[PDB]
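Here is the structure we will look at.
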Amino acid sequence: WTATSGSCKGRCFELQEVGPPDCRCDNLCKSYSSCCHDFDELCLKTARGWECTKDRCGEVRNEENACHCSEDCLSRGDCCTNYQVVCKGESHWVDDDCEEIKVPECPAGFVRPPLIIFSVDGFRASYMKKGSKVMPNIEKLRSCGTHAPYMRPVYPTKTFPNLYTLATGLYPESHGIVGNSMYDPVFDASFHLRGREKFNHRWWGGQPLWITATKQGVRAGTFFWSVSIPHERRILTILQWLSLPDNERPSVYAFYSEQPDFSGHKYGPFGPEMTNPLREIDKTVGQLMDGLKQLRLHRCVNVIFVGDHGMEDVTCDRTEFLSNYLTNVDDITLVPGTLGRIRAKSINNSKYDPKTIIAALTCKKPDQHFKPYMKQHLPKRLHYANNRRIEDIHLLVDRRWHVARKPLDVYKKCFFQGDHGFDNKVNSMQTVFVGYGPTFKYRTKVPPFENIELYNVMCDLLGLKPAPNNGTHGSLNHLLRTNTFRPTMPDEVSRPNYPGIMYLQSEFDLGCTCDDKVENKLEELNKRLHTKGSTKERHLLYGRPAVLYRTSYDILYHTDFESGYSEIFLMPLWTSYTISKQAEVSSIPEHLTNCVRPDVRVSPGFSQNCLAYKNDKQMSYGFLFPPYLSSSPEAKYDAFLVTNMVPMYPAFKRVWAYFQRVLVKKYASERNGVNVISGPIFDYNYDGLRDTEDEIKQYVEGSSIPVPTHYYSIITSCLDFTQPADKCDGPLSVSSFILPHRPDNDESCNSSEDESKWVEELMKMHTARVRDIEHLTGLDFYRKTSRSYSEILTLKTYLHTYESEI
Ligand SMILES: *[C@@H]1O[C@H](CO)[C@@H](O[C@@H]2O[C@H](CO)[C@@H](O[C@@H]3O[C@H](CO[C@H]4O[C@H](CO)[C@@H](O)[C@H](O[C@H]5O[C@H](CO)[C@@H](O)[C@H](O)[C@@H]5O[C@H]5O[C@H](CO)[C@@H](O)[C@H](O)[C@@H]5O)[C@@H]4O)[C@@H](O)[C@H](O[C@H]4O[C@H](CO)[C@@H](O)[C@H](O)[C@@H]4O[C@H]4O[C@H](CO)[C@@H](O)[C@H](O)[C@@H]4O)[C@@H]3O)[C@H](O)[C@H]2NC(C)=O)[C@H](O)[C@H]1NC(C)=O
Ligand SMILES: NS(=O)(=O)c1ccc(C(=O)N2C[C@H]3CN(C(=O)OCc4ccc(OC(F)(F)F)cc4)C[C@@H]3C2)cn1
Ligand SMILES: [Ca+2]
Ligand SMILES: [Cl-]
Ligand code: NA
Ligand code: NA
Ligand SMILES: [Zn+2]
């Protein structure tokens, strides 16, 4: 109930929300059907429109007008945005040459440069180039300020998940807005685009920027706007708030536009109808900047021009229907569209079985346009699993397609030509970023980055301490003129042991064998030197990784590779090796096919054993440093040490062996040498974070050998590829992956073919950031380079996407 009987007089677009049943006058009261009776009359004036004309200049103030052109308007803060242009012979902001803003030029009483976030729904990255002719204001922001060629959204690439990620620095699995439609089984409650449940506070986790600001003494404008408030009124409201007395005036503001998304859905990303929405958004930007110029704020405010996601061509006829695959289609609930999420229709049906649903949806049609996944098997770069609102069964839908449950859902519920929501690496889903103002750099292009990083920067722009979030604070310091954030590397928690030769061969009863008893002061001194670390500078190029948790581990040195061997997990946490452009690939010799050798530095008690692998009929093993890339026949023996062995399902070994035998050398050829760091990952609870020893759900049968959920590799070379990886003077280049350690290759529909036809495709899908591997391992890489730490943080957040050019 609302007592809509109170009045909005002197309360229009008030910032503090009044509690029910008292009527409201804030920019969202319309959404709640609670505005006072005179809100429209007083707060949403439209008379005479939005632009001054020559005949209005110097008028007698008529308080009924939407905006003013009277002599008094500048001091009142309510002139039409083109007032000084029409009435005082000034130029539009867009017509002024740009001039570097080296310091804030703010009016007296401004404690800090305000921040205005100008968010555009559905603004695909390629619009910046493709629509530049019809967007002069935006083009001025972009060319004069700091811009990226694109910014990567979060999955799913829908509006609320992305705007809330921009606001919090968090992945959707952590902030809780995991979709446009959600069911939360704990609350037994449903979230929909339409209606009222979405306003309930329990949906919205983390700490958004407006709360971070308010808690730390910084006043915020109200971020959300009711759809019926015209964009011109949103802009005039921000400009009026900026004219408030110092003690009342917010320092941070948001504008939101439902275009170009609204038209994009109807017309497709490049429909001829799309030119008009782009023109109109550019005109809104011009009103804002002209309005700032009038207020002498255009060289004081930092402006961010940012999108939530892009837009793809999608039509009704490109829908896959689960009723073409499932016999039981009425026993499931599907969240449909550009992703799919499946659960049981009834928690009382004891015949529902996820395994049979997954199988019925796996590789059933030759050009099948979705792929099913248990959520823990989704690419780790999506960070899309650790939330009870994410159903266990997920469908990743191909770009340009939809999935639905039955045909009747699609013609009884073609209209549309555009949609979005797909995997966040897809080029059509990318969006935009430009920052313009005293705190941003001048005419500077920065490489693409993820939207999870912007919360930290917006906190930096406002002098706020960010709440804990998923950005890597400092990784975007290269966007900023000042207010950079200069973190320290984390402290190493566990220091390594450096064991020498401590055990005799006969102490080992591991069930292993090796034909290695084919046996000199020249060469014998030389091999001892290798075991002491004499080649470590060649194979450990960026220093050893730091271990950021308490554990017991040993550094093991070899001719061709160095490793950090865990006594707790009985395998390396990491193995590091460099392959030059000229390296030679060799075979595993016949006499070494089944060779596994005890490592006389490491106790039998802290070693794997071969008997467990013989007994485990599902499990085989592979090696982290590949025998194929040994530097000599003698060095090759080191690769068969029990301390280089890891558990691998036979299906996964097809993948791993191809990577090791073929792809490492191919990368070394292409990149002028590579350094590789590989290792296991254990994430049985799919939270994106390193498991402790008591979270491991699967062991090699009979043993205490834990089974990795994933294997990673980080592949680093010189950005300037005219320099070899091991003698690089400048910036680095990296690509990495996190491959799921699965007992089948069901994920790859062409896996019956030669690995050259499917393995690299698999690896591209599971591309990763170094930072993703850090979270999953508790290791910290690149500790010893000649590079700035902020540069290294940017390197660690890089994702190699394998998409063609934007
Ligand atoms: C991305 O960045 C974020 C932010 O930094 C990282 O998320 C953090 O990760 C931590 C580890 O997972 C997690 O720490 C836990 O906090 C618990 C207290 O939680 C409440 O308070 C915080 C602080 O204000 C608040 O933010 C939380 O908000 C969550 O929960 C509500 C819903 O319940 C949501 O509205 C909101 O969206 C958010 O949900 C997300 O996080 C939770 C986990 O907290 C998930 O379950 C959801 O799916 C969703 O992802 C909370 O309101 C605290 O209770 C935990 O402590 C237990 O475990 C530790 C292990 O160290 C142990 O020491 C403790 O003793 C304790 O154990 C006891 O509880 C166990 C579980 O019941 C039980 O098994 C034991 O037997 C014990 O009794 C834990 O410290 C932190 O909350 C989140 N923060 C956020 C905002 O998500 C995230 O990891 C980053 N991601 C990556 C990939 O790096
Ligand atoms: N395109 S879609 O996914 O189908 C879709 C979903 C939801 C809808 C839909 O009805 N909405 C009603 C709109 C009103 N909103 C609003 O005023 O947002 C202000 C805002 C908030 C946070 C921001 O980020 C920051 F904090 F700055 F970092 C920036 C701006 C956004 C809502 C989406 C429309 N389309
Ligand atoms: Ca984990
Ligand atoms: Cl959704
Ligand atoms: Na076996
Ligand atoms: Na297959
Ligand atoms: Zn949309």
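Sequence positions for chain A are given in Swiss-Prot numbering; the residues included correspond to 51-463, 468-573, 576-591, 617-887, in order.
How was it done? The header gives X-ray crystallography, 1.7 Å.
Quick reminder: no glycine exception, Cβ is built from N, Cα and C everywhere.
Swiss-Prot lists 54-97 with the feature domain 'SMB 1'. Proximity of distant same-chain residues to the domain 'SMB 1' (54-97), defined by a Cβ-Cβ separation under 8 Å and at least 6 residues beyond the stretch ends, is recorded for 112, 114-116, 249, 269-272, 274-280, 283-284, 287, 290-291, 300.
Feature annotation from Swiss-Prot assigns domain 'SMB 2' to 98-142. Within its own chain, the domain 'SMB 2' (98-142) is flanked in space by residues 282-283, 285-286, 289-290, 292-294, 336-338, 340-341, 343-345, which lie at least six positions past its ends and keep a Cβ under 8 Å from the stretch.
Following the DSSP three-state reduction, the secondary structure of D171 (mutagenesis position) is strand. Non-local neighbourhood of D171 (mutagenesis position): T209, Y306, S307, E308, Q309, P310, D311, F312, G357, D358, each in the same chain, at least six residues away, with C-beta under 8 Å from its C-beta. Here the residue is the original one, but Swiss-Prot notes a mutagenesis experiment at this spot, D171 to N: Abolishes lysophospholipase D activity.
Quoted from Swiss-Prot, the note on the mutagenesis of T209 to A is: Abolishes lysophospholipase D activity. All protein chains shown were included, and the count of other CB atoms within 10 Å of the CB of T209 (mutagenesis position) stands at 22.
Listed in Swiss-Prot is the mutagenesis experiment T209 to S, annotated as follows: 15% of wild-type lysophospholipase D activity.
Per Swiss-Prot, the feature 1-hexadecanoyl-sn-glycero-3-phosphate binding site maps to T209, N230, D311, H474.
If you look up Swiss-Prot, you'll see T209, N230, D311, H474 marked as 1-(9Z-octadecenoyl)-sn-glycero-3-phosphate binding site. In this structure, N230 (1-hexadecanoyl-sn-glycero-3-phosphate binding site) belongs to neither helix nor strand by DSSP; it is coil. With a cut-off of 8 Å between CB atoms and residues at least 6 apart in sequence, the same chain places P206, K208, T209, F210, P211, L243, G475 near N230 (1-hexadecanoyl-sn-glycero-3-phosphate binding site), listed in sequence order.
DSSP assigns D311 (mutagenesis position) to a helix. According to Swiss-Prot, the mutagenesis experiment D311 to N carries the following note: Abolishes lysophospholipase D activity.
Record note (Swiss-Prot) on the mutagenesis of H315 to Q: 20% of wild-type lysophospholipase D activity. Spatially close to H315 (mutagenesis position) yet at least six residues away along the chain are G172, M361, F470, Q471, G472, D473, judged by Cβ distances under 8 angstroms.
Other Cβ atoms within 10 Å of the Cβ of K430 (mutagenesis position), summed over all protein chains shown, number 28. Mapped onto three states, the DSSP output places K430 (mutagenesis position) in helix. Swiss-Prot gives this note for the published mutagenesis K430 to A: Impaired secretion. No effect on lysophospholipase activity.
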Check your understanding: So which of the recorded positions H315, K430, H474 sit close to ligand 2, that is, with a CB under 6 Å from an atom of it?
Key -> none
Review point. Which one, from the recorded positions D311, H474, has the smallest tally of other C-beta atoms lying within 10 Å of its C-beta?
Key: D311
Review point. Given the 1-(9Z-octadecenoyl)-sn-glycero-3-phosphate site residues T209, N230, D311, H474, which other residues of that chain have a Cβ within 8 Å of the mean position of their Cβ atoms, reported in sequence order?
Key: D171, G172, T207, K208, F210, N212, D358, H359, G475
Point to revise | Annotated recorded positions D171, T209, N230, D311, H315, filtered by Cβ under 6 Å to ligand 4 | key: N230
Practice item. Between the Cα atoms of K430 (mutagenesis position) and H474 (1-hexadecanoyl-sn-glycero-3-phosphate binding site), find the distance and write it as a whole number of Å. Key: 21
Review point. Once you note that 2 residues are missing between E573 and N576, how far is one Cα from the other in Å?
Key: 10
Practice item. Note that 4 residues are unmodelled after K463 and before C468; then state the distance between the two Cα atoms in Å, as a whole number. Key: 11
